[PDB]
Amino acid sequence: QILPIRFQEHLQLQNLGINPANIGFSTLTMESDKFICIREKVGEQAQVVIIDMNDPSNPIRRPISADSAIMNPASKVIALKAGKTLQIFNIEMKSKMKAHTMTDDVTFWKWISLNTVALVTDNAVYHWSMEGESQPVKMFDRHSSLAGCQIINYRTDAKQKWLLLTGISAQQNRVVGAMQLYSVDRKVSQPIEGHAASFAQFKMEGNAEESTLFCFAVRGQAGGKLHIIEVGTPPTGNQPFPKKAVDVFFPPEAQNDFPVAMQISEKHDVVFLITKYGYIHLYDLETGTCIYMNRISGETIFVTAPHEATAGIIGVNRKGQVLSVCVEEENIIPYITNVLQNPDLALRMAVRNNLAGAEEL
Amino acid sequence: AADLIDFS
C-alpha cells in the first residue's frame, strides 16, 4: 500500500477553455514547469495561450502569426518562428529582444538552458545564445541515420559539450529510435538506437569532481534496455563511472509500447522513464536498479519537463491533464527494504540523498 | 518582417 512515488494533478487545461484538438505535440509546449503555451486558431485568428503555472486560472491569449512558440524556462521571454523568421520577445516589456532569418526551415527547436535555444533544420543543429548580439551557431551536421525521422527531442550535458538529437520512424511496423550523440571537443558523431535520453551530473564517493553521465532507454530487437555511461575522459584524479546496462520491462499486452520521456532527479539520483502508452519507471542513476514500475494511464504524456519543487517530472497528456511524479521521500527507503527486499540499495540511497527509514532494516 | 505576436 506504500508507493515509492507520489502523483499530483496540477491542472486540467479543458477547465481553462483549451480545445482538446490543440492539446498535442506540435501545438502545446512546456519547456519548463513555469509555463505552458498553446497555439489555437479561434475564428480566423491564430493566438498563443500562455499559462503561468503560478497563476493558472488567469491565462493570457495574444494574436500570433507564428507556426511555433516556446517559452524560456525561467522568464516570460518567448521564442516565435514562421518558416525561417525567428523572433524573441520579452512579453512583460512588449519588446522584440532578438530576430534572425535562417536559410533553412527549423523543423524542431527548444530551450536547452536559461539563455540558449537549440534549432534543428533538415540537415544541422544550431545553438542561439540570448547574450548580446549572438546569432545562431552551427554545432554539427545531422547524421544520415536520422534522415526522414520525426525529430522528437534534443538534449545536452550541463556544459553543452555532449549533444544528443533524437528521431523516430516506422521500420518493420514498429517505432524505431535513431539518436545522434555529438562530441563538441572531438567533433565526432555516434549514431545510437534509442527512444529517450537525458544527461546528468553525478559525484561518485571518493571522487573530488562530478562525472558527466549519458542515460538512454531503447526498445530494440533485444527488447527494452537502459544504459548509464560516463561521456568524456574523467576529470583527472576521478575514478571512472562504470557503465550500467539493465532491462526495461514491457508486459505482453504492451508489445507496441516504447520509451518517450526521461528526466533525472539530481536531488535523489533517480531516473524517471515514461512510455508512449502510460507506464512510469523509476531507476537508480548509480546502479540502474529498477525501483518501481506502474501504469499512470492508457493516455500518452507527449511533453515533459523537470518538476523543480519535487525534483520530479511534469507532463501533459492528450486529455490536458497536467500531472507530476516525484520520489515520495517518506516511503522510498521502506519500499526498497521491504517491498523490493534490497536493504543494500535502500541503505546506499538513504545516506547518498539524506532520506529517512534505513534506521530499521 | 512584422512581429509574430501582437501585444496591442
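Quick note: numbers on chain A are straight from Swiss-Prot, i.e. 3-363, in order.
Every residue gets a Cβ built from N, Cα and C, even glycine.
DSSP assigns A:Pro65 (mutagenesis position) to a strand segment in the three-state reduction. For A:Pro65 (mutagenesis position), the number of other Cβ atoms no farther than 10 Å from its own Cβ, over all displayed protein chains, is 15. For the mutagenesis result A:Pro65 to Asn, the note given in Swiss-Prot is Disrupts spindle localization.
Counted within 10 Å of its Cβ, the other Cβ atoms near A:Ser67 (mutagenesis position) come to 14, all protein chains included. The annotation that Swiss-Prot gives for the mutagenesis experiment A:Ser67 to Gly reads: Disrupts spindle localization.
Under its mutagenesis entries, Swiss-Prot includes A:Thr87 to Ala with the note: Disrupts spindle localization. Its Cβ taken as reference, A:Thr87 (mutagenesis position) is surrounded by 18 other Cβ atoms within 10 Å in the chains shown.
The two recorded residues, A:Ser67 (mutagenesis position) and A:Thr87 (mutagenesis position), show a Cα separation of 11 Å.
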